[PDB]
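Quick notes on the structure that follows.
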Amino acid sequence: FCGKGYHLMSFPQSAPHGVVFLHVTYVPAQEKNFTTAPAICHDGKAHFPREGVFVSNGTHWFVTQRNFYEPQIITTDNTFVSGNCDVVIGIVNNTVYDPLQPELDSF
Amino acid sequence: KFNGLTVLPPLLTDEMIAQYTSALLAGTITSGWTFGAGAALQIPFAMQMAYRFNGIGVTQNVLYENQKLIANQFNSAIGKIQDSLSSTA
Ligand SMILES: *[C@@H]1O[C@H](CO)[C@@H](O[C@@H]2O[C@H](CO)[C@@H](O)[C@H](O)[C@H]2NC(C)=O)[C@H](O)[C@H]1NC(C)=O
Ligand SMILES: *[C@@H]1O[C@H](CO)[C@@H](O[C@@H]2O[C@H](CO)[C@@H](O)[C@H](O)[C@H]2NC(C)=O)[C@H](O)[C@H]1NC(C)=O
Ligand SMILES: *[C@@H]1O[C@H](CO)[C@@H](O[C@@H]2O[C@H](CO)[C@@H](O)[C@H](O)[C@H]2NC(C)=O)[C@H](O)[C@H]1NC(C)=O
Ligand SMILES: *[C@@H]1O[C@H](CO)[C@@H](O[C@@H]2O[C@H](CO)[C@@H](O)[C@H](O)[C@H]2NC(C)=O)[C@H](O)[C@H]1NC(C)=O
């Protein structure tokens, strides 16, 4: 509706018999390939990303937001769980590190 | 072509329009909505459908747990269009 790309904002400018909009839009660039999977099997449970996708640079799995590659480790506070993982097609095994276990193991 | 009346041919031939729609369809199937924003970035179609379920408010696990059923519904729904077009005048 307002420029090609995801709309950030826009400014009006007066023209003789009309109006000229300057549409400021965000255009993603410099894309990179990654291997992906819908869920993660861990301890017999399927973990799906809260917001983002599971991406692997070949040998290590991460969660990223869909529009800017900013990788973060798969953890229990940014992935939710839904049943076991016999129904999903495309599951990959990996560890979902939880942040409470290191603190409790320090005891 | 009778007396002074002429019908000019459209600039885009029917084949060119078919090619436009084929391009749009391949883009939306393979890359989701990324190609409209800019460079076409490809996602597996299941994961893209999960994106879209998140869009409508349903969580993404609902698609993956029910992917076969959703596929069957979509296929049969497309099949119904052929009957509707071919038979209904
Ligand atoms: C992601 O990977 C695909 C497949 O490897 C790349 O597509 C191919 O890239 C090569 C080299 O640029 C071309 O010669 C092929 O014609 C491409 N298409 C194929 C093999 O079907 C794609 O370029 C990669 N994306 C990025 C951003 O690197
Ligand atoms: C894939 O990404 C992971 C990110 O963890 C890489 O693993 C780490 O890479 C850094 C930088 O080379 C090393 O310092 C670490 O020792 C690596 N391991 C860990 C557990 O952090 C991995 O090298 C990447 N693989 C490829 C092929 O790019
Ligand atoms: C993605 O596609 C590949 C296709 O290679 C699937 O891997 C198997 O590949 C062999 C190659 O001969 C095929 O005969 C099999 O039919 C493929 N398996 C399946 C289940 O189709 C791979 O499994 C596919 N991944 C997902 C998540 O469906
Ligand atoms: C992820 O881990 C599970 C758990 O072991 C694997 O499931 C095993 O699959 C083998 C081969 O099909 C069976 O012999 C085992 O009995 C299965 N274990 C269980 C507990 O059911 C699964 O194969 C792993 N994923 C991959 C891609 O290898």
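Residues 854-942, in that order, are what chain B shows, numbered as in Swiss-Prot.
Cβ coordinates come from backbone N, Cα and C, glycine included.
A natural variant is reported in Swiss-Prot for this position, B:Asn856 to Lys, and the note states: In strain: Omicron/BA.1. Here Swiss-Prot notes a natural variant, B:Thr859 to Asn, with the remark: In strain: Lambda/C.37. In Swiss-Prot, the entry for natural variant B:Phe888 to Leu states: In strain: Eta/B.1.525. The structure shown retains the original residue.
Long-range Cβ contacts of B:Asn856 (variant position) within its own chain (separation 6+, distance under 8 Å) are none. The 10 Å shell around the Cβ of B:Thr859 (variant position) contains 6 further Cβ atoms across the protein chains shown.
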